[PDB]
Amino acid sequence: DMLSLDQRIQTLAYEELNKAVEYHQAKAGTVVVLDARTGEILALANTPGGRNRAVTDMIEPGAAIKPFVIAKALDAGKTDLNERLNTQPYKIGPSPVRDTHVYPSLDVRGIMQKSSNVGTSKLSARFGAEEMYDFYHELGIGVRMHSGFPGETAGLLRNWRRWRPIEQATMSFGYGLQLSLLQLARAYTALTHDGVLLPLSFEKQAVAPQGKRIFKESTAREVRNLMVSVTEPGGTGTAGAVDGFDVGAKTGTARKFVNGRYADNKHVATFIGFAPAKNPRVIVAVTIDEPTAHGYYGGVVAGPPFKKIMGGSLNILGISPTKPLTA
Ligand SMILES: CO/N=C(\C(=O)N[C@@H]1C(=O)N2C(C(=O)O)=C(CSc3nc(=O)c(=O)[nH]n3C)CS[C@H]12)c1csc(N)n1
Ligand SMILES: [Cl-]
């Protein structure tokens, strides 16, 4: 049998996912676990029972898309690692562009670490609309996965000719475009596989299949290091840190679109990360739908199951820790 599924990881993922969903009294949840070098899908878990939401359900990614805007800006030389960007909030007409805190300025590392919508939108604004549209398209947004499961759709990437000026701003921190958790996890292979986006596979891969280069290898390596700051003190994703490893991750918290408004009530909490951060072996992605108890942010809600799924996955795959254990 040549199937990529690993039953121990799949069982680990399902149990931790259901604990998190129950503890936060959430409506639903999904997990994807990938081989970070080949794109093999090691686990897909969904709750409550029924359809494969990891493949079928399109979500807005929120700040989980920010790593790719930051990488693109660095890759194209439109920013660097020492620029400090004014990150004061502002508005375009009625629409605000603001962070949860007012940071007067941040470098690119701070934009990632703090999850600055303002910083990301200003980096994105250095590109034209059609450029960015093509960029989201080559990340696979709007491109069907052909996983073999029914109910799968391509996702949403609106035509660039219809973008209002505010739209390109808000798309850069995860508004307006839609993708499945599988498409989102797939995009993170461009960061783990040294700039090369992988197709993903449900069968064991003897080699890493031929991918498509999105970023230079140096860009991917620098961005992975920025993402380690997310799980260290000062970042939004400390709940996902794993003993004996450096973890690059990104949190996301998206207001749900109820009828015709973005609810300040209901949220989707996402945590996606990879380890070992220098030479990744595993990607773990977790999305918790509408938590109602014990917090609703991505770090607090989906961070804890990420940490237990990642740590156990590395243990199951025999990945040696890169630094002394302290737990
Ligand atoms: C509620 O805001 N709605 C947004 C949006 O701007 N989301 C951004 C995003 O991904 N965010 C994240 C985060 O990184 O988790 C955060 C997390 S900050 C945080 N994390 C904790 O774990 C914690 O205990 N406390 N705090 C303060 C701010 S909302 C923002 C949105 C984007 S698309 C969409 N439909 N909604
Ligand atoms: Cl490859």
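Every residue number used here counts from 1 along the chain in the order it is shown.
Just so you know, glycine gets a Cβ as well, placed from its N, Cα and C.
The Cβ of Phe257 (variant position) has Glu60, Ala263 as same-chain neighbours under 8 Å, each 6 or more residues away in sequence. Listed in Swiss-Prot as a natural variant, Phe257 to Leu (Swiss-Prot position 504) is described as follows: In strain: CDC84-060418, CDC77-124615 and CDC84-060384.
Every protein chain shown contributes to the tally, and the Cβ of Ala263 (variant position) ends up with 12 other Cβ atoms within 10 Å. One entry in Swiss-Prot concerns the natural variant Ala263 to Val (Swiss-Prot position 510). Its note says: In strain: CDC84-060418, CDC77-124615 and CDC84-060384.
Recorded in Swiss-Prot as a natural variant, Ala269 to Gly (Swiss-Prot position 516) carries the remark: In strain: CDC84-060418, CDC77-124615 and CDC84-060384. The secondary structure of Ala269 (variant position), as reduced to three states from DSSP, is extended strand.
Quoted from Swiss-Prot, the note attached to the natural variant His294 to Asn (Swiss-Prot position 541) states: In strain: FA19 and CDC84-060418. Within 10 Å of the C-beta atom of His294 (variant position) sit 12 other C-beta atoms, taking all shown protein chains into account.
Among the natural variants in Swiss-Prot, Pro304 to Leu (Swiss-Prot position 551) has the note: In strain: CDC84-060384. The residue drawn here is the original one. Other C-beta atoms found within 10 angstroms of the C-beta of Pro304 (variant position) number 19, with every protein chain shown included. According to DSSP, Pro304 (variant position) sits within a helical segment.
Among the sequence features in Swiss-Prot, the natural variant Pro304 to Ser (Swiss-Prot position 551) is noted as follows: In strain: CDC77-124615.
Among the sequence features in Swiss-Prot, the natural variant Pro305 to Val (Swiss-Prot position 552) is noted as follows: In strain: CDC84-060418. Other C-beta atoms found within 10 angstroms of the C-beta of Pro305 (variant position) number 29, with every protein chain shown included.
Among the natural variants that Swiss-Prot reports, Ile319 to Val (Swiss-Prot position 566) is described with the note: In strain: CDC84-060418. Counting every protein chain shown, the Cβ of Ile319 (variant position) has 17 other Cβ atoms within 10 Å.
Calculated from their C-alpha atoms, the gap between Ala269 (variant position) and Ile319 (variant position) amounts to 28 Å. Its Cβ placed at the centre, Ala269 (variant position) has 28 other Cβ atoms within 10 Å. Each residue contributes its Cα atom, and for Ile319 (variant position) and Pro305 (variant position) those atoms are 19 Å apart. DSSP assigns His294 (variant position) to coil in the three-state reduction, placing it in neither a helix nor a strand.
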